[PDB]
Amino acid sequence: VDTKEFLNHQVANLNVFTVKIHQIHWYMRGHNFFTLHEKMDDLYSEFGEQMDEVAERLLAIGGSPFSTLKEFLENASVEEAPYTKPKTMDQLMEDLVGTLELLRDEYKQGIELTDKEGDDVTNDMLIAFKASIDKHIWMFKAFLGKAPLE
Amino acid sequence: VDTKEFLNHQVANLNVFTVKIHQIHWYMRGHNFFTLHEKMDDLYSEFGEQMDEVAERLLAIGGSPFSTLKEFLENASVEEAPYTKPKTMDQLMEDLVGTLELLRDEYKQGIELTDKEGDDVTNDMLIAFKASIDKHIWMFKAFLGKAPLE
Amino acid sequence: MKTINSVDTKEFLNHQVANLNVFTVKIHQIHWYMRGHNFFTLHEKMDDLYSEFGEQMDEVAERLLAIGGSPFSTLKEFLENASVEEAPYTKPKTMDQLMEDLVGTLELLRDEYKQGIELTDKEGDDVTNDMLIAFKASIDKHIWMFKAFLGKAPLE
Amino acid sequence: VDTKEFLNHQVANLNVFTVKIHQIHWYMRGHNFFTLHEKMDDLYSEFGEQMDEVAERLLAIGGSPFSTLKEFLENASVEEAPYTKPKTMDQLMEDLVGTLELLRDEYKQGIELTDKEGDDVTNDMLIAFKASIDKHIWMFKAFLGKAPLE
Amino acid sequence: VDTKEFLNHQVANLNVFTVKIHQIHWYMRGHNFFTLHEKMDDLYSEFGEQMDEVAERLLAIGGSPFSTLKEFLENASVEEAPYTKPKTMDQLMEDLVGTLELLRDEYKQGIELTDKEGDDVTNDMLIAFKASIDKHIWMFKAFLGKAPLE
Amino acid sequence: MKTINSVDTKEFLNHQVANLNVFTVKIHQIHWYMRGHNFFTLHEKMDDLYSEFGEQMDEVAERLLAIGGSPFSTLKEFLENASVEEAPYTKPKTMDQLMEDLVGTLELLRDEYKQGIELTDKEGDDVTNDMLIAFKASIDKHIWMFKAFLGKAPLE
Amino acid sequence: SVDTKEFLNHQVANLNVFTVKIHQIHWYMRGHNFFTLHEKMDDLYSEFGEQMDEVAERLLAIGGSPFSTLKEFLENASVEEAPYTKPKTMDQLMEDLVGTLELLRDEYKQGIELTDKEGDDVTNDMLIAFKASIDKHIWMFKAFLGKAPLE
Amino acid sequence: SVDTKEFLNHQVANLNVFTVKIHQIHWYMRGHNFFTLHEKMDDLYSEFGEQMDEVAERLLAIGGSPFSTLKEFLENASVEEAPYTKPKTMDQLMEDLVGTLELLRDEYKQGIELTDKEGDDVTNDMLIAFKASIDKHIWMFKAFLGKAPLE
Amino acid sequence: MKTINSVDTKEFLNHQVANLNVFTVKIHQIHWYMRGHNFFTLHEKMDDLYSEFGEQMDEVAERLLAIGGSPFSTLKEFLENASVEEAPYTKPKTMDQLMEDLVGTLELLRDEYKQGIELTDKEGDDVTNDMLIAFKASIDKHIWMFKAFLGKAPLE
Amino acid sequence: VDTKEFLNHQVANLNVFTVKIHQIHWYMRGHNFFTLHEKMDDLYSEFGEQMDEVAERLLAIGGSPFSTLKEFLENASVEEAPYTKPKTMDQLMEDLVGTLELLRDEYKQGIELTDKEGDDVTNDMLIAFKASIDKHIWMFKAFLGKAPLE
Amino acid sequence: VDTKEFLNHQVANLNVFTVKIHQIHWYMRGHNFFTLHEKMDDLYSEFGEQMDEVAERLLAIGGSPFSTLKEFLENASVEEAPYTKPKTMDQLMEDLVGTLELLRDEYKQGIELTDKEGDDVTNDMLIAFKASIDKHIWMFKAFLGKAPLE
Amino acid sequence: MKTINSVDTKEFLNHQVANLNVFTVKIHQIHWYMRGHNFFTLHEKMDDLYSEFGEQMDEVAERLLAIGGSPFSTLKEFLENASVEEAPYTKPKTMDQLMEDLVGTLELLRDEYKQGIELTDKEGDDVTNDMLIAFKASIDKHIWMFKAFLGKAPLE
Ligand SMILES: [Co+2]
Ligand SMILES: [Co+2]
Ligand SMILES: [Co+2]
Ligand SMILES: [Co+2]
Ligand SMILES: [Co+2]
Ligand SMILES: [Co+2]
Ligand SMILES: [Co+2]
Ligand SMILES: [Co+2]
Ligand SMILES: [Co+2]
Ligand SMILES: [Co+2]
Ligand SMILES: [Co+2]
Ligand SMILES: [Co+2]
Ligand SMILES: [Co+2]
Ligand SMILES: [Co+2]
Ligand SMILES: [Co+2]
Ligand SMILES: [Co+2]
Ligand SMILES: [Co+2]
Ligand SMILES: [Co+2]
Ligand SMILES: [Co+2]
Ligand SMILES: [Co+2]
Ligand SMILES: [Co+2]
Ligand SMILES: [Co+2]
Ligand SMILES: [Co+2]
Ligand SMILES: [Co+2]
Ligand SMILES: [Co+2]
Ligand SMILES: [Co+2]
Ligand SMILES: [Co+2]
Ligand SMILES: [Co+2]
Ligand SMILES: [Co+2]
Ligand SMILES: [Co+2]
Ligand SMILES: [Co+2]
Ligand SMILES: [Co+2]
Ligand SMILES: [Co+2]
Ligand SMILES: [Co+2]
Ligand SMILES: [Co+2]
Ligand SMILES: [Co+2]
Ligand SMILES: [Co+2]
Ligand SMILES: [Co+2]
Ligand SMILES: [Co+2]
Ligand SMILES: [Co+2]
Ligand SMILES: [Co+2]
Ligand SMILES: [Co+2]
Ligand SMILES: [Co+2]
Ligand SMILES: [Co+2]
Ligand SMILES: [Co+2]
Ligand SMILES: [Co+2]
Ligand SMILES: [Co+2]
Ligand SMILES: [Co+2]
Ligand SMILES: [Co+2]
Ligand SMILES: [Co+2]
Ligand SMILES: [Co+2]
Ligand SMILES: [Co+2]
Ligand SMILES: [Co+2]
Ligand SMILES: [Co+2]
Ligand SMILES: [Co+2]
Ligand SMILES: [Co+2]
Ligand SMILES: [Co+2]
Ligand SMILES: [Co+2]
Ligand SMILES: [Co+2]
Ligand SMILES: [Co+2]
Ligand SMILES: [Co+2]
Ligand SMILES: [Co+2]
Ligand SMILES: [Co+2]
Ligand SMILES: [Co+2]
Ligand SMILES: [Co+2]
Ligand SMILES: [Co+2]
Ligand SMILES: [Co+2]
Ligand SMILES: [Co+2]
Ligand SMILES: [Co+2]
Ligand SMILES: [Co+2]
Ligand SMILES: [Co+2]
Ligand SMILES: [Co+2]
Ligand SMILES: [Co+2]
Ligand SMILES: [Co+2]
Ligand SMILES: [Co+2]
Ligand SMILES: [Co+2]
Ligand SMILES: [Co+2]
Ligand SMILES: [Co+2]
Ligand SMILES: [Co+2]
Ligand SMILES: [Co+2]
Ligand SMILES: [Co+2]
Ligand SMILES: [Co+2]
Ligand SMILES: [Co+2]
Ligand SMILES: [Co+2]
Ligand SMILES: [Co+2]
Ligand SMILES: [Co+2]
Ligand SMILES: [Co+2]
Ligand SMILES: [Co+2]
Ligand SMILES: [Co+2]
Ligand SMILES: [Co+2]
């Protein structure tokens, strides 16, 4: 693994994640609908911007971002599933949180890799993204009645 | 074909199209880079909003939008291809225009279908989207040195 | 008059002036009396709806003026003509009961607007037709979202 | 009459008044149409906000606001009449001014009542509303060519 | 007639109309000067935007808009006359209203024409423009002390 | 010490500087530790309250300066003088429990502000009297809304 | 440079009398055009108050000392004022406003010639800009009165 | 109601003298605190000009007739003015400003008692709000001078 | 007729009312018919110019009113008096050709405004003189920038 | 020490510091009053935001922030004292600068600590806060006529 | 000296002046630090804009602006010196005022020159700049306790 | 001094103060003299870069102040110390040549900032290190975009 391969893997992950955010946005039901429906728009924008920043950082270090759905599905470690039967709001937020934790943990691996390779800019970028992910994990775990690392 | 099936087909198309817009945004080169790079961000936002409006109109008429990359690829008539060898700006804009024309022509079919079924709201929505697509076709054809229907 | 048998764009629009005035007062009733854990979100949401349907009401009344009509403009007339129903708040209602009343009235307006859409189409009043379709688009979106709050599908 | 009863009476009055403002807004004709049509929108907003503040102050002191057209008509002292025959702009503004004077004088009674009962917050709220009403009375009387209190 | 010919006729009409609006803006006198002078600026912007939208819709369906004063005069049904003698504010507003009614009635013909030809986008555009014209006719007739269709 | 025995306006205002500093820290405690389905709404709502009561505190302190007083300005002084109580967050609290603590403190401030309104009216300090009434107006509105969240009437 | 200084100071005095007159009209006007003209006077009050500050601060920048008391304004202004004793019609109030605008126009024209003769390009340019606005106001308020700008 | 009317009109006169004094300070000040206090005077000019318009329009709304000429302001104001003849230090200018703020504070206190006695709740409330701001300014400008607010 | 023979300021300004109305229509012609790789930038740029020269036109007309004149106010009058030329769009023009036509018209207006500056200076109309200088300043900047687009020096 | 303990210590410090900022804001006198009174409002907001960011970072790593005045006093190394006698503006600013230097030096220790523990996000947060403190130290030292590290 | 040579001389002057403004911005100390540090940013922006407008006016009259530090130093009459020993705030403001006076007096020569040559646009531009310089001279002299021209 | 052998954070930062002043003047050179069909877009783009790198320059100088240094503050010193090169504009340059000069200078700054990033890391100046990384991130993005304009890959 080198930095280019890591960033491209995250281009794929973030495209799967933003589509998942839309799935949750569209299908959610329950008393917290109005608040969490809007919250998903905030996350969609934020992680869409993460995705563009990752892709353009990859461009700037001489790489070539994945840029088709086929490539995203071939490379993403984030999982997706069609919405077939009704899920509770908690179940949807557990799927969201689980994907946030996955991104956190993979970003930590990219932070270590970019440090080893001496790519200070990419390292810094990933740290800033992790800071936001860690905050989201605390808040969505709190919604679920749980501690952030529980 | 009924209105629900038509709208869901366009959810799939618009997700393939916005990813294609990003492909063009990222990989373009040439003297018009700064203008068209920004222009692609405008289109990305606009057609992303079309997509959300289509999906939520589908929800509001009792339908269930596709919400995974797998479903989008299974259903889209918009085509995608990985970016492997360098394309000129004109070639990228021809791919863009060709997809705009496809969406125009399929939206016209949805306009006829929703009129036949008496779904006035969906009909009106599609007409408004076609108005913007037709304007884009004129402008991007003009960039290419061509008439809008040439 | 009954919208379902309604024959006349002017009559239909005036009926909706009455309806929308009853509806905005109902939105305030819900805004004021609601209790429960979703209070802060739904209290503000009712302010959004109050503004939106008040604007619908002004647009309907002024479209009626523009086609040569005379809008109802007193509480007496609104009560004499509205098919939207109201009731004084006497005993406690749960948030779900309040939202069910809201959704039921949205469905009534949706269905009456669809009657007006057909009527204006047949009479060739393209502007009024287009106006009502835009209003229905918003109502349909609200019905989906408030049904979702209630744990239900939009047309369930 | 205690403070709760007084405030509820004004909830009723203000709902009759805002409908009257719309009657004037809709039916007015004459050379001052454009200015006064917009001015009525300003008043409609202002007295609608007074109405909500009165109702919510009533809630905060343990009361229950009237919340139906039926209740507003049964309790309002503000008068209304359907628009049957043409009225001049001056006649419409005379009706507006007459109602502003009614509200002014009733708010003065409410100011005295709340001072007697020790409800400092409600007292302060009513004084602020009267301040605006007094200003409107001066300006609309001036429009009519008259002194504010003549 | 076909849709292209109709739209080009309105390009000509709207260019004559915006100049007429400026004529009224510049030469008006009377007590309502300040309000109506500014109101004509509002109309000038609005109908200038209608004109650009009509011309660019014409482009988008493969047409070629008139684009010279000579062509506008050769094709407009809206009439113009030099300001050679004093006119009252009522006379100027009667001229404005008459031209609004002419445009309303021609847009109605274009609405019927585009419906028959199946040009849903152009049909929708013309309806939106008629909606605004109908509102202006009510308001300016009210200024003149008249009912909208009087 | 006790606001019910406040000798004068200066002492009363300084007591509220102390109270409001304890209260804004309690608002942060609730903001940070809350959990439950209403988290996103109430977490933001606590930021609104923190700003508002922080501004009340600065206004009280600067009014005290303007009448020749000297505001408390250390944590030690705030703790020596506040009647608002605080406790470290040890065992978990439900969202409703946190909101009950918030409402209880709002009621305490309401009732002490009422004492200060009566005191300043007696002393003829019209400006301070008016300031306290405006603050009470907001507190009364908050009590209604947070009681509604809890499913209760405002004075229940 | 004393002639330019004296001219600018005379206009500090004029503009302070004028803004008070604008308030007089703003406060006492009655009639059907009240709402439009009441607000219009607020626009004029702001604009001519800003002219006044610009004039005074230009005077400072060329080494002068602006009049800065009501007593001095009255001792020096050529703009006239009168207490409001009996009601005036809206047209009468607008005629007074227009007359004062014409007075300022004509005195500024004198100041434009004076500053050109003295070679004070900055002050000359400032006065031309003010006259441009005054000329526009004269056209618009004359039109309100049913009149041509210079008739 | 004539006592409330007379009080408000007296304050129309005072505030017109005061805003001109604020301009005097704004224009003539010199010293190291120039940039901050020059801008601060613009804030005060706007605020007390708005108080003046609010006072005059409240007077109109209770049936009164505001003074509306420099002559009337001078005949009635208790705020004093003096031509700027010899340079003053920045501290001296701020002492004059503070003294005038204290004058307005104390007269408003009288007006607050008067309107309470006459039962004019609206005017009473307006004056209290103005006094609140004046009291804050007195604290801040006294602090600038190194002094306590009431010392 | 010819600005080089303009008898007075009123006649000159009215000639420019005519010129600017022909010019804004030409700007729209270019805006609508342009094709080529610089389309998106120059299509928007023509909207900027249309607004700016439309404002110049209104300023010229209202200055003419303020000095006792009577602006041309019909297409017929504009065509009878303009020295700016127009032609229908028939055969295709390149973007560079359209920009050459634009620059040529800017140069015409520059040179006529210079005549009006000299005329108003002679007549002592300081306000109109100043207005025309400000307009020339913008035209000179546009000539530099559009000549640069064409690969040329401003006065080449 | 570990990262959680360090961050909680700074929650305590920052709550003592914001109260000290208010002390200076309220009691300052002298010719620089207007500028420095407003400047303390800027600092109050900034360090209040640092405090919330520190507390919420602590939450996001599984910690529990101090949340009472009692705990803040038990744990802060920033010192406070009642305002009992007149201080010059220089004295107040010397107290401010001394506390900024204390915070700078403790943040340096936390930067080293979080680096050693591998908490990249917390490390990055503390560096950004130190950057602002270092700038303030230069500017307030300049106010006092001193070099930044004098 | 013709207009082109004069304008180019001021391009050089203004580049030396903006660097001097930064020197003062960076090195100033004393009780007026916060106010004057920000004031220097205002001046830096203003005279940078003057410089660009001068250069672009020179372009529009067929000239070629100096565009290197070497050229600016060879042509500027504004003087510069490295900051070697401490200067008081008053000394720094005296240097600023002295340079403003230099620019004022040179712009006056340029105003005379452009009037002689008939360059009305350049003449007008220089007068506007002098207007601002004259205002700054009054205000900074006032800061120093002096009359504007003494 | 030579950044590549640079030993001292203060020396490195001051060297970049000099560089950034030469660079912003070069950006103006390009802004003023450019010609060609991309004029309107790249003329504005140079304004963006001028503001951005001027802000970098102020941030570098003030970081140097904050660590006890003394920024160069005269054109003489900037020329004595900059490694960024400048040349008078004498003969015409194509837009591509101007953009090649821009890109070459961006690459020089990138590579010198990387030297400063390593130096500040070794010295333990975390704040200066973080500042330089943020600046490099922007420079790297510009290099990609301007190379794309030139038809080249970012590191080609
Ligand atoms: Co992979
Ligand atoms: Co919620
Ligand atoms: Co919310
Ligand atoms: Co982005
Ligand atoms: Co992007
Ligand atoms: Co892989
Ligand atoms: Co960073
Ligand atoms: Co749960
Ligand atoms: Co399909
Ligand atoms: Co381009
Ligand atoms: Co662009
Ligand atoms: Co959306
Ligand atoms: Co959505
Ligand atoms: Co299918
Ligand atoms: Co539509
Ligand atoms: Co091509
Ligand atoms: Co009916
Ligand atoms: Co019936
Ligand atoms: Co509306
Ligand atoms: Co309306
Ligand atoms: Co149908
Ligand atoms: Co039809
Ligand atoms: Co529509
Ligand atoms: Co439920
Ligand atoms: Co009753
Ligand atoms: Co409200
Ligand atoms: Co409400
Ligand atoms: Co009753
Ligand atoms: Co009448
Ligand atoms: Co109040
Ligand atoms: Co025709
Ligand atoms: Co009239
Ligand atoms: Co009017
Ligand atoms: Co108006
Ligand atoms: Co446009
Ligand atoms: Co257009
Ligand atoms: Co008439
Ligand atoms: Co059809
Ligand atoms: Co439509
Ligand atoms: Co339609
Ligand atoms: Co009439
Ligand atoms: Co106590
Ligand atoms: Co505050
Ligand atoms: Co404060
Ligand atoms: Co509960
Ligand atoms: Co109050
Ligand atoms: Co009160
Ligand atoms: Co004189
Ligand atoms: Co000013
Ligand atoms: Co000033
Ligand atoms: Co004299
Ligand atoms: Co008349
Ligand atoms: Co000028
Ligand atoms: Co008196
Ligand atoms: Co006001
Ligand atoms: Co007023
Ligand atoms: Co007296
Ligand atoms: Co002193
Ligand atoms: Co009040
Ligand atoms: Co001619
Ligand atoms: Co204009
Ligand atoms: Co105009
Ligand atoms: Co070419
Ligand atoms: Co000028
Ligand atoms: Co001039
Ligand atoms: Co510790
Ligand atoms: Co000092
Ligand atoms: Co200061
Ligand atoms: Co300041
Ligand atoms: Co926050
Ligand atoms: Co927080
Ligand atoms: Co000292
Ligand atoms: Co590490
Ligand atoms: Co960072
Ligand atoms: Co780092
Ligand atoms: Co010192
Ligand atoms: Co030279
Ligand atoms: Co500029
Ligand atoms: Co430039
Ligand atoms: Co030379
Ligand atoms: Co000194
Ligand atoms: Co000028
Ligand atoms: Co070096
Ligand atoms: Co060496
Ligand atoms: Co900066
Ligand atoms: Co700086
Ligand atoms: Co390293
Ligand atoms: Co280290
Ligand atoms: Co950073
Ligand atoms: Co190339």
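Using the numbering of Swiss-Prot, the residues shown for chain H are 6-156, in order.
Method on record in the header is X-ray crystallography, 1.6 Å.
From the backbone N, Cα and C atoms, a Cβ is placed for every residue, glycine too.
What Swiss-Prot records for this protein:
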type	residues	note
BINDING	H:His31, H:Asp58, H:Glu62	Fe cation 1 binding site
BINDING	H:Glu62	Fe cation 2 binding site
MUTAGEN	H:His31 to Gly	Slight decrease in DNA protection and significant decrease in iron affinity. Retains only one third of wild-type DNA protection and loses iron binding ability; when associated with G-43
MUTAGEN	H:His43 to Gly	Slight decrease in DNA protection and significant decrease iron affinity. Retains only one third of wild-type DNA protection and loses iron-binding ability; when associated with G-31
Give me the count of other Cβ atoms within 10 A of the Cβ belonging to H:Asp58 (Fe cation 1 binding site).
18
Spatially closest candidate among H:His31, H:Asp58, H:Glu62, the listed recorded positions, to H:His43 (mutagenesis position) (Cα to Cα):
H:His31
Which of the three DSSP states, helix, strand or coil, fits H:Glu62 (Fe cation 1 binding site)?
helix
For the mutagenesis positions H:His31, H:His43, which Cβ has the most other Cβ atoms within 10 Å, all shown protein chains included?
H:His31
At the Cα level, what's the spacing in Å between H:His31 (mutagenesis position) and H:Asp58 (Fe cation 1 binding site), rounded?
21
Need the DSSP three-state call for H:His31 (mutagenesis position) to compare against my parser.
helix
Out of the recorded positions H:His31, H:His43, H:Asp58, H:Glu62, which are near chain K, with a C-beta less than 8 A away from one of its C-betas?
H:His43
Other CB atoms within 10 A, centred on H:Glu62 (Fe cation 1 binding site):
17
Recorded positions (H:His31, H:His43, H:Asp58, H:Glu62) in Cβ proximity to chain D, threshold under 8 Å:
H:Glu62
